Amino acid sequence: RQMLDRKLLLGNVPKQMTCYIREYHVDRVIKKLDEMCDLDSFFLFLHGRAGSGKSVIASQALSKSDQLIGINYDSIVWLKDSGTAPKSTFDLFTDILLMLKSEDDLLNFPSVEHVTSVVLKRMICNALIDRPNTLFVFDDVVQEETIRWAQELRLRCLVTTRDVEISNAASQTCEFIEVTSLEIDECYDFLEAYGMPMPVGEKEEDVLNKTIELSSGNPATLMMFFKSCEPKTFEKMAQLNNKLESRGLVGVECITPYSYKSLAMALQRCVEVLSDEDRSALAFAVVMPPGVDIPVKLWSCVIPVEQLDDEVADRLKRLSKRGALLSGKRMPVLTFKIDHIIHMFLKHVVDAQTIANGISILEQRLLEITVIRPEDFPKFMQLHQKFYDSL
Amino acid sequence: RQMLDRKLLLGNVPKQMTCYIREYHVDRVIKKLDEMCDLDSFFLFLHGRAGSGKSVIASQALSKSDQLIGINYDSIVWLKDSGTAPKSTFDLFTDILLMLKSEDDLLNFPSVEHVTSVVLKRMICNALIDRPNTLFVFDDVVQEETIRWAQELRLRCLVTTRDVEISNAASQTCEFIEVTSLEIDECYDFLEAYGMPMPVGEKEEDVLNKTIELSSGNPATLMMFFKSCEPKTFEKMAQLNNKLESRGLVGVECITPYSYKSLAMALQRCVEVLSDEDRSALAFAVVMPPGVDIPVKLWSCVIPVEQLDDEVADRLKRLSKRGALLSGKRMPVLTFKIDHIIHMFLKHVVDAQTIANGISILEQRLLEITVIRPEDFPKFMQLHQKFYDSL
Amino acid sequence: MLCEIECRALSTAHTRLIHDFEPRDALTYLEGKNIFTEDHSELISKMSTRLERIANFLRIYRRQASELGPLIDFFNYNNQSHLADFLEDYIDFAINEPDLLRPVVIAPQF
Amino acid sequence: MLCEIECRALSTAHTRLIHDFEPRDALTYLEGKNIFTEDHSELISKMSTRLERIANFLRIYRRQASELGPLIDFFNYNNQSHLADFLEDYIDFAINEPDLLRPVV
Ligand SMILES: Nc1ncnc2c1ncn2[C@@H]1O[C@H](COP(=O)(O)OP(=O)(O)OP(=O)(O)O)[C@@H](O)[C@H]1O
Ligand SMILES: Nc1ncnc2c1ncn2[C@@H]1O[C@H](COP(=O)(O)OP(=O)(O)OP(=O)(O)O)[C@@H](O)[C@H]1O
Ligand SMILES: [Mg+2]
Ligand SMILES: [Mg+2]
């Protein structure tokens, strides 16, 4: 247990969390990895929402079990991607060449600039010999070119990302683990871990479920709410929820182990990458009942673009498979839902005009001659008047 | 006691003050450091106001006890930060790479700057094996990114700063020691040490008192004033104090060991870093009685921005944390106090007109419709007319 | 590789490894117990001063061995047992009895 | 001198020789059975902590005795027989059988 730490540090792996540790997942990211010791050049995707906590889990999954390093894999290489430029997918590998290199000849390291891709790639798989049992962690991928590079060099990978569609380019081993919103029961533990005041009075307990419904299981902005509650009182929590309904995440924004002071700063990046036409779809999602199971035709009313109303649903599926911006279900009827967090993001970001504009469009299509059934009453349903008033 | 000096000099640690020493604090910065040996990677914060004398104490705490160097820690690395640019948090470590390096191969120094961080970081923790239990002193941290890297480097270091928020981004536990304003009894000692007309007469004693008041115990500005006593006369001290409540530190500015000849030059930097919207809040906080315990509502009157007047308190707490500009007493009632030193600087650097309008707004909100209690007497301008008439 | 405990020992017991020791004496015993290479012994064996052969032996060594065994099992055989005894004492005041290392085996040489 | 077997035993049964034992108790019995010297007993007898007297008793001992007899024939008499029994068991699972562990795992 002292050799790991040597190997963790040198593979640039961050320290695992201790206050709060997820289990089932970490225990599911280790299992699948053991099954693949024999297998080579495989992808493990920790696909999840932003600030949803994926990167922390990789820190822990490689830090609890000592088998992963020493027993199952000889060495670790953990590199943060976050590449947006077209030179980024090449630059990552230059940083992965020196990583793999010896402590000797970092001073004699030549110019990778002159080195071409066919050379950086060949140059890597040429020194990769001295490291047969090597796992690479690619914290925060937002591109596919890297996946192509990996398929080309025949290589192993843990991958933390928000957009899950990147894997489509590859044709090799691909498995998946989704970092969901923190379940209700769990949250408690998280706050308990952080010594959040314990629920006692029904009214105080009343606050309890609400922040969750809002924070919809986002660890980062839960950490942010904690950084906000210095007073450490349910009253403080209530006041912060109030600020949020009037200030969005900006109100809860704060310094934290997250590289980000505000979650809106994070999600930004999830709204830039979006297909130009898909960006719109998201932008109008603001005028929807938050955290509510609502029909497709219901959305067809605010979303831009005949019998081909399926296209709207398409938009809702694509948008849901990119940083988990959207969430939809199959049964009983095809319905999606705008997580409270994303809804708030949209509201605070979209043109103050569009919000009204979108609701107006909803009204334009609002007329016609948990078990919500507006299939038969869409024209005359305003069950979310409360939310509608918010607009 | 001759080996230390070798180690102090090479770790770039400044000479400790000998004429006058804040023993309790120096004796509290050494204690806490001894307690941390087995534990690796720890932060010690000496958070304090500008020129509160923090950096001098680290010079002394590593210079009195010889145990700290040799017995508790093998070597010392003392580096001044003061980084504002985004390249600064990287540049500090380039200067901490060569520090750690051998006298040999400073010749073969490569373009470490033209190397990626993942290399400077790996390159550092690759040579850090040469020196175990190494202590690093980071005189004057302003940014928090350094901490982010440091925690990725599993590092343990002492830290002189004017703020404390950065720890939130950190997640490896921290301890703290605050350099307070020099207590009344202490000050005396400081003067005598530096040699001052010994306080003897009544009117004089009463004249020597006034002096401290303005400085309000700020060591740096308690030094900058002492240097304005060429006549070595208490009479001269009275004269200078009088000049202050008019011209301000500007007139009392002088060449001193300290980085800033004028304290206003120092505090500047504490007013630039300040949140922009939060910057405004502060800027209208120059209409309150100096060195007076005064209520939150009385403040709600001059400060910019429903029962959310708590927003005033949030600004006053943050402002009191960042740069320790303000200070809030929890009991009996939530009240802050604009320290004369924290009061004069702002007064002189800001707009009197703003203060004039500001004073007007204060009076207005007060009218509304040491045991001060304006809860039932908010509209009490005459209370500090001596202060208010100044405006 | 070693670690902070095993390397802190080679460092604490350094005032001593300078007064009586020689890396040439140990090179044969270590090319043997499989912890060196015929360039390693070349590099430490042709060095004008001993503080050179010593600093290279302690540098090269900290990288090569899985542990600090084949160096106690040598100061014994080399009639330098007053050395292998000090280091085995130090390795013992860490695993079994913690705390006692600083009062007992570390302070009497300040 | 002893050897790897007889010294591997004093080492394996070490977690135990720390919890209950004392070199002062054995010094008289060993200055006697001819395995010590009046400086030996001085060196191990004046030691502040016991882990000192123990580490010196186990260092000094491994050099002096032709075998591991006069230390089983002692934990017996000292009411510490749960010790001399463990060590005699260990010397037997090697004396009566020609097979052990090889270079393995
Ligand atoms: N198990 C945990 N314990 C404590 N804090 C957590 C945990 N999981 C997430 N967080 C919070 O989230 C921040 C980092 O989130 P994390 O990096 O784990 O999410 P992420 O999915 O990587 O987001 P991204 O994909 O944007 O990197 C931490 O600073 C902390 O505030
Ligand atoms: N113990 C002391 N003896 C003499 N002068 C002192 C002492 N403490 C502070 N000073 C004065 O302050 C100046 C340096 O202050 P110091 O660097 O100790 O404060 P600081 O908290 O580091 O400020 P900053 O955070 O801006 O570095 C000295 O030149 C001296 O004038
Ligand atoms: Mg991350
Ligand atoms: Mg300074």
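Chain A is numbered as in Swiss-Prot; shown residues: 112-416, 424-487, 522-543, in order.
Structure determined by electron microscopy, 3.6 Å.
Every residue, even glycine, has its Cβ placed from backbone N, Cα and C.
The ATP binding site annotation in Swiss-Prot covers A:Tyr131, A:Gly162, A:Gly164, A:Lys165, A:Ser166, A:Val167, A:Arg273, A:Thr367, A:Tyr369, and the record cites experimental evidence as its basis. Listed in sequence order, the residues of the same chain lying 6 or more apart from A:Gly164 (ATP binding site) and placing their CB within less than 8 Å of its CB are A:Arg133, A:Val290, A:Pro330, A:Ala331.
Look at Swiss-Prot and you will find A:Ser166 tagged as Mg(2+) binding site, backed by experimental evidence. Long-range C-beta contacts of A:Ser166 (ATP binding site), restricted to its own chain and to partners at least six residues apart, with a cutoff below 8 Å, comprise A:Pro125, A:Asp250, A:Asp251, A:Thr271.
Swiss-Prot gives this note for the published mutagenesis A:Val230 to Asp: Loss of dimerization without affecting interaction with ced-9, loss of ced-3 activation and severe reduction in the number of cell corpses in embryos in a ced-1 mutant background; when associated with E-233 and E-234. For A:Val230 (mutagenesis position), the count of additional Cβ atoms within 10 Å of its Cβ stands at 12 [all protein chains shown].
A:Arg233 to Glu appears in Swiss-Prot as a mutagenesis experiment; the accompanying note says: Severe reduction in the number of cell corpses in embryos in a ced-1 mutant background. Loss of dimerization without affecting interaction with ced-9, loss of ced-3 activation and severe reduction in the number of cell corpses in embryos in a ced-1 mutant background; when associated with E-230 and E-234. Applying an 8 A CB threshold to same-chain residues 6 or more apart, the list for A:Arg233 (mutagenesis position) is empty.
Among the sequence features in Swiss-Prot, the mutagenesis site A:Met234 to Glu is noted as follows: Loss of dimerization without affecting interaction with ced-9, loss of ced-3 activation and severe reduction in the number of cell corpses in embryos in a ced-1 mutant background; when associated with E-230 and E-233. Non-local contacts of A:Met234 (mutagenesis position) by the CB criterion (under 8 A, 6+ apart in sequence, same chain) comprise A:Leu208, A:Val226.
DSSP assigns A:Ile258 (mutagenesis position) to a helix in the three-state reduction. Its Cβ taken as reference, A:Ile258 (mutagenesis position) is surrounded by 23 other Cβ atoms within 10 Å in the chains shown. While the structure shown retains the original residue, Swiss-Prot records the mutagenesis experiment A:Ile258 to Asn with this note: In n1948; no effect on the interaction with mac-1.
Listed in Swiss-Prot is the mutagenesis experiment A:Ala394 to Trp, annotated as follows: Reduced interaction with ced-3. Under the DSSP three-state reduction, A:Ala394 (mutagenesis position) is assigned to helix.
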(message) Considering Cα atoms only, can you say which of A:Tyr131, A:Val230, A:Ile258, A:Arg273, A:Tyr369 is the nearest neighbour of A:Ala394 (mutagenesis position) among these recorded positions?
(response) A:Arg273
(message) Which secondary structure state does DSSP assign to A:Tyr131 (ATP binding site), in the simple three-class scheme?
(response) coil
(request) Mind giving me a neighbour count for A:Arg273 (ATP binding site)? Other Cβ atoms within 10 Å of its Cβ, every protein chain shown. (result) 26
(message) Helix, strand or coil by DSSP: which one applies to A:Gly164 (ATP binding site)?
(response) coil
(message) Among all protein chains shown, how many Cβ atoms are found within 10 Å of the Cβ of A:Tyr369 (ATP binding site), not counting that one?
(response) 23
(request) From the binding-site residues A:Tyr131, A:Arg273, A:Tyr369, pick the residue whose C-alpha lies nearest to the C-alpha of A:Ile258 (mutagenesis position). (result) A:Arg273
(request) Using only the residues recorded as binding ATP (A:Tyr131, A:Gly162, A:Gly164, A:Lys165, A:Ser166, A:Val167, A:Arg273, A:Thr367, A:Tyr369), report the maximum Cα-Cα distance in Å, whole number please. (result) 21
(request) Work out the three-state DSSP category of A:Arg273 (ATP binding site). (result) coil
(request) Could you measure between A:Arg273 (ATP binding site) and A:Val230 (mutagenesis position) for me? Cα positions, answer in whole angstrom. (result) 30
